[PDB]
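One structure below.
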Amino acid sequence: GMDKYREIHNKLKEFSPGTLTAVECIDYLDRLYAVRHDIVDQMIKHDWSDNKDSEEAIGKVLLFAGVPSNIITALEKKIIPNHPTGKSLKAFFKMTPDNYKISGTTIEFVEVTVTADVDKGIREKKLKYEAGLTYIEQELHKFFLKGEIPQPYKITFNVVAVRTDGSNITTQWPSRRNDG
Ligand SMILES: [Mn+3]
Ligand SMILES: [Mn+3]
Ligand SMILES: [Mn+3]
């Protein structure tokens, strides 16, 4: 990965007169990981995601899925139970998971992570999104039971974890993992 860049660097000669540094290499690896993330994200966008261009705010996805604007407003003041920082839905609705797909009142989210440690990367993304999305589902269902929306919603969160090295990817669905 960096072998290639070590060789290129050493051919720069007068235009890079210092030996390649560790800090440089770490930055360059980070740039490569960011591109890997974006390519895999584009792959999902090509033939899965409703959002073909960019990531979308959760509040906006709810609107696209038919949640009335007054319901979204009502939800904003609520605090997510068991959120690691006590985040409100007003803040949570601004967050932008990579991909979503709406099938009626089922809303699926897929977050891409590129990580050296798949288990860690999955845990990090779940910690970010999962309590909030679960809570949204619970609260929407209450509105349905009260007759204020005609159907409840199902909200799922999935993580696609792409290894930094090699072509192996781990998919975490809500109830199971598949390494690949
Ligand atoms: Mn140099
Ligand atoms: Mn993103
Ligand atoms: Mn991502």
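Don't overthink the numbers, they just go from 1 along the chain as shown.
Structure method, as recorded: X-ray crystallography, 1.7 Å.
Every residue, even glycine, has its Cβ placed from backbone N, Cα and C.
According to Swiss-Prot, the features are:
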ACT_SITE  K125  active site, for endonuclease activity
BINDING   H37, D98, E111, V112  Mn(2+) 1 binding site
BINDING   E55, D98  Mn(2+) 2 binding site
MUTAGEN   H37 to A (Swiss-Prot position 36)  Complete loss of cap-snatching endonuclease activity
MUTAGEN   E55 to G (Swiss-Prot position 54)  Loss of binding to 1 Mn(2+) ion. Complete loss of cap-snatching endonuclease activity
MUTAGEN   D98 to A (Swiss-Prot position 97)  Loss of binding to 2 Mn(2+) ions. Complete loss of cap-snatching endonuclease activity
MUTAGEN   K125 to A (Swiss-Prot position 124)  Complete loss of cap-snatching endonuclease activity
MUTAGEN   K128 to A (Swiss-Prot position 127)  Severe loss of cap-snatching endonuclease activity
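Where Swiss-Prot records a feature, it is marked here on the structure.
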residue : record                : DSSP class
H37     : mutagenesis position  : helix
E55     : mutagenesis position  : coil
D98     : mutagenesis position  : coil
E111    : Mn(2+) 1 binding site : strand
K125    : mutagenesis position  : helix
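Ranked by Cα separation from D98 (mutagenesis position), the recorded positions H37, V112, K125, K128 are led by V112. When the Cα of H37 (mutagenesis position) is compared against those of the recorded positions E55, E111, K125, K128, the shortest separation belongs to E111. The distance from the Cα of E111 (Mn(2+) 1 binding site) to the Cα of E55 (mutagenesis position) comes to 10 Å. Checking the recorded positions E55, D98, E111, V112, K125 for a CB within less than 6 Å of any atom of ligand 3 leaves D98, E111, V112, listed in sequence order.
Here is what falls inside 10 Å of the CA of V112 (Mn(2+) 1 binding site) among the mutagenesis positions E55, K125, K128: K125. Cβ-based neighbour count (10 Å, all protein chains) for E55 (mutagenesis position) stands at 17. Over all protein chains present, the Cβ of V112 (Mn(2+) 1 binding site) has 26 other Cβ atoms lying within 10 Å. Taking all protein chains in view, 17 other C-beta atoms sit within 10 angstroms of the C-beta of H37 (mutagenesis position).
Across the structure, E55 (mutagenesis position) and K125 (mutagenesis position) place their CA atoms 15 angstrom apart.
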